[PDB]
Protein chains: 12
Amino acid sequence: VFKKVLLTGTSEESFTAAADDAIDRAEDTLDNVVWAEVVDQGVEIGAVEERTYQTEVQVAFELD
Amino acid sequence: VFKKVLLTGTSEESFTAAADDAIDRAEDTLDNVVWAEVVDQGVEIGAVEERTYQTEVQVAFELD
Amino acid sequence: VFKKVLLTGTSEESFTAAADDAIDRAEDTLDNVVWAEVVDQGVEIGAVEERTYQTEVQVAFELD
Amino acid sequence: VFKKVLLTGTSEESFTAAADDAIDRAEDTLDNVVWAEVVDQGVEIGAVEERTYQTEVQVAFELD
Amino acid sequence: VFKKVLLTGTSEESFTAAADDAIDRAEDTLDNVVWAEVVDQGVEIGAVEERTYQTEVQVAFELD
Amino acid sequence: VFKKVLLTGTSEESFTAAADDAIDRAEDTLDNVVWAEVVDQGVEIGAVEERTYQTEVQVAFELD
Amino acid sequence: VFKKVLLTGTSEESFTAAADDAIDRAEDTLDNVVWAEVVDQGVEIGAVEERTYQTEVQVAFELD
Amino acid sequence: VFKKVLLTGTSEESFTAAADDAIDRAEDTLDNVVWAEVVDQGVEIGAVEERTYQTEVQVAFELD
Amino acid sequence: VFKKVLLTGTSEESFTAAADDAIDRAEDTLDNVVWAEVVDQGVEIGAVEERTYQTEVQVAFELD
Amino acid sequence: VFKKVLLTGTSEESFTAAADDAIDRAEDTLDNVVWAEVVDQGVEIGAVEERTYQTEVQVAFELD
Amino acid sequence: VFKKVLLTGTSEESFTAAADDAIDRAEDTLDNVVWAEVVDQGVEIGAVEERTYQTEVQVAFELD
Amino acid sequence: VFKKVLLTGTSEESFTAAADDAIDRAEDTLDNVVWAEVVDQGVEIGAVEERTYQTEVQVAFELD
Ligand SMILES: [Cl-]
Ligand SMILES: [Cl-]
Ligand SMILES: [Cl-]
Ligand SMILES: [Cl-]
Ligand SMILES: [Mg+2]
Ligand SMILES: [Mg+2]
Ligand SMILES: [Mg+2]
Ligand SMILES: [Mg+2]
Ligand SMILES: [Mg+2]
Ligand SMILES: [Mg+2]
Ligand SMILES: [Mg+2]
Ligand SMILES: [Mg+2]
Ligand SMILES: [Mg+2]
Ligand SMILES: [Mg+2]
Ligand SMILES: [Mg+2]
Ligand SMILES: [Mg+2]
Ligand SMILES: [Mg+2]
Ligand SMILES: [Mg+2]
Ligand SMILES: [Mg+2]
Ligand SMILES: [Mg+2]
Ligand SMILES: [Mg+2]
Ligand SMILES: [Mg+2]
Ligand SMILES: [Mg+2]
Ligand SMILES: [Mg+2]
Ligand SMILES: [Mg+2]
Ligand SMILES: [Mg+2]
Ligand SMILES: [Mg+2]
Ligand SMILES: [Mg+2]
Ligand code: NA
Ligand code: NA
Ligand code: NA
Ligand code: NA
């Protein structure tokens, strides 16, 4: 059985590095992370000093 | 990093109050709730005495 | 077996009251109405004196 | 010919009143506003003292 | 309030039995599981000796 | 000209048998049923003793 | 209150004429037909001597 | 950089001629119109003497 | 078994004639073409002297 | 690099067996078939003596 | 009230840099740009000497 | 007439470089590749030593 958690990673450098930020967080607290699906991307501008890239992923992990 | 939980709130008064019912529940058990996205709405009729409005939301919260 | 009819309700007050207007109509002419799913919302402005809220629902009813 | 502008209205009271906030703004600066389609709804929580309801609409107006 | 968890069940026999595999897992660890919505289906071929059917479901459960 | 009716069939055995339950009902009351498109699938759990599979179909029939 | 019926019109000439074929049928049997939304288009080739264009529409009519 | 404007053209003859009606309007007031994407089609019936075909397009133009 | 190929036809006259341009090409090189589904439409303007209508279709053919 | 082919399998028994019919065909003519994604399901009724279940899949295979 | 403009940025280096190209343009001519949502990505190949990455964004800005 | 092939490119560096990996493969075996549309992105984690970025594209090429 797999389960997915819906995480948004952020990076001031790229959409790829924001996806990696969400996956790193998942791997700190979950075992058996097996793949992530991008479901959305965006850029925070007003609320920040530097633009922040956001990549939202479903991060799948195998249960047991 | 943000994470989202997928909650359906209910209200016998309105779609807005059913969204608030899901967000109140999230805020009772999560810190740093930052925003909710509506993803679906519906109305329970058969199973109930009064119509019940349902508003399903992804409730985002900032991790740490 | 359930069947759905695709109805748009209208209200000069709210999206919730326009959903109720479609469901009331379904319950006047159908037995066993069991739930409704919102599929669209909009507001009539040009063609009317007051703004009219519209909420389109699939209204499900149990057949027999 | 119709044209649409993509506006997000906000309200501390309801999704209906946030849709009206976007339409009022359109009517202050456009002639011949004829109807609006809801395309998204959400609630601002972290960044505000009171929850703020948001209703994003395509606001259509007739050109000439 | 309902909450949903996003699970993928697997079966070497059918899409129905893979949906049941995700729901059985949910019922082992959650109380008040009330319904599941299929959101995707697929078949693992390369990585396995027998084809494995996968049925991904949002499994809804009533909170309290 | 074809017309479609939106029916949900149920079965305690499989998604295929729930699609057949909706089509059998259509064929009892409509002439010239020509094909069905699956548009959704789900499983009733809380409200029932046995899980019930549901397969919602647009059932197309040729008019005349 | 509006209701919609889901009809597919056919024409050996164009997608526009197949939409008109579905609307003409609706107007033969319904009062107060007010507008149609195209939801799909396709072309029958194998089963026919001439290609047949198909335009599927939700045909809305005002109830009363 | 391209920008898109969301226009609905109308024609009493065809969906193609309603798309052309939106593009002609864009070309009267914009320089460098480069392509249009159809996003919706429909037919006005109740409000008019003749059926009016509508084709909504994103009309893209190159900025500078 | 059916297979589909994803083709975009073009025409300087109509969306219907651009769909026919993709289907004619499929029938020149495939046997047993049985039907086509429209999946997108657009109009080339900048790159051409006359507007060119484009209709993208999945063209299905029966294998053997 | 993976490539996908879009195949519809058929079965007079189930949606699972129609998915297997498309995958078997892919494996007869392609090397390195690695997984399939269901994208649509339907049932042929008018044109046949027995109902025929159809399951359309993108069948992915690894290139080289 | 927020408004969105639909811009496509281009870059010969990355999807992230094409999103930044659309946002920079928005910030040259709009005040209060607050965030952008990616809605599409693609790559121009035939018409150019170097591949050009394109990232289309809705760029939101706060009105007043 | 254009045709599209559905390819997934992979890269251990970025989503942009995985899109380029699919396009390079298309250009090795097809003439007249003219543009690619991103349709999905994801990251392989479990099955690999380094994360692998995947970008799935429809790669369009002009036929003749
Ligand atoms: Cl989710
Ligand atoms: Cl419907
Ligand atoms: Cl838009
Ligand atoms: Cl495809
Ligand atoms: Mg930096
Ligand atoms: Mg987002
Ligand atoms: Mg009350
Ligand atoms: Mg729901
Ligand atoms: Mg009043
Ligand atoms: Mg509507
Ligand atoms: Mg107040
Ligand atoms: Mg929004
Ligand atoms: Mg076995
Ligand atoms: Mg999946
Ligand atoms: Mg049994
Ligand atoms: Mg359902
Ligand atoms: Mg003729
Ligand atoms: Mg169809
Ligand atoms: Mg005329
Ligand atoms: Mg429209
Ligand atoms: Mg000519
Ligand atoms: Mg296209
Ligand atoms: Mg048999
Ligand atoms: Mg199909
Ligand atoms: Mg360079
Ligand atoms: Mg694009
Ligand atoms: Mg490296
Ligand atoms: Mg994928
Ligand atoms: Na989730
Ligand atoms: Na219907
Ligand atoms: Na717009
Ligand atoms: Na394809």
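What you see of chain F is 2-65, where the numbers are those given in Swiss-Prot.
Looking at the header, which is where the method is noted, we find X-ray crystallography, 2.0 Å.
Including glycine, each Cβ sits where the backbone N, Cα and C put it.
These come from Swiss-Prot:
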type    : residues                  : note
BINDING : F:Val35, F:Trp36, F:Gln55 : riboflavin binding site
MUTAGEN : F:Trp36 to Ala            : Abolishes flavin binding; when associated with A-55
MUTAGEN : F:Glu45 to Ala            : No effect on lumichrome binding. Increases lumiflavin binding. Decreases riboflavin binding
MUTAGEN : F:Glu45 to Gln or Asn     : Strongly decreases riboflavin binding
MUTAGEN : F:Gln55 to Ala            : Strongly decreases affinity for riboflavin, lumichrome and lumiflavin. Abolishes flavin binding; when associated with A-36
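Overlay of Swiss-Prot feature records on the structure.
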| residue | record | DSSP (3 states) |
| --- | --- | --- |
| F:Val35 | riboflavin binding site | strand |
| F:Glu45 | mutagenesis position | strand |
| F:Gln55 | mutagenesis position | strand |
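Summarising the environment of F:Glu45 (mutagenesis position), the number of other Cβ atoms within 10 Å of its Cβ, over all protein chains shown, is 16.
Proximity to chain E (CB-CB distance below 8 Å) holds for F:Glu45 among the recorded positions F:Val35, F:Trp36, F:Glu45, F:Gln55.
Between the C-alpha atoms of F:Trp36 (mutagenesis position) and F:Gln55 (mutagenesis position), the distance comes to 18 Å. Put simply, F:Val35 (riboflavin binding site) is 21 Å from F:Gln55 (mutagenesis position) when counted between their Cα atoms. Note on F:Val35 (riboflavin binding site): other Cβ atoms within 10 Å of its Cβ, all shown chains, come to 13. Contacting chain J by the Cβ rule (under 8 Å between Cβ atoms), the recorded positions F:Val35, F:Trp36, F:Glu45, F:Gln55 reduce to F:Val35, F:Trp36. There are 22 other CB atoms within 10 A of the CB of F:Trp36 (mutagenesis position), with all protein chains counted. The riboflavin site in the record is lined by F:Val35, F:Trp36, F:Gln55, and its two most distant CA atoms lie 21 Å apart.
Other Cβ atoms within 10 Å of the Cβ of F:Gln55 (mutagenesis position), summed over all protein chains shown, number 23. The distance from the Cα of F:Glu45 (mutagenesis position) to the Cα of F:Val35 (riboflavin binding site) comes to 28 Å.
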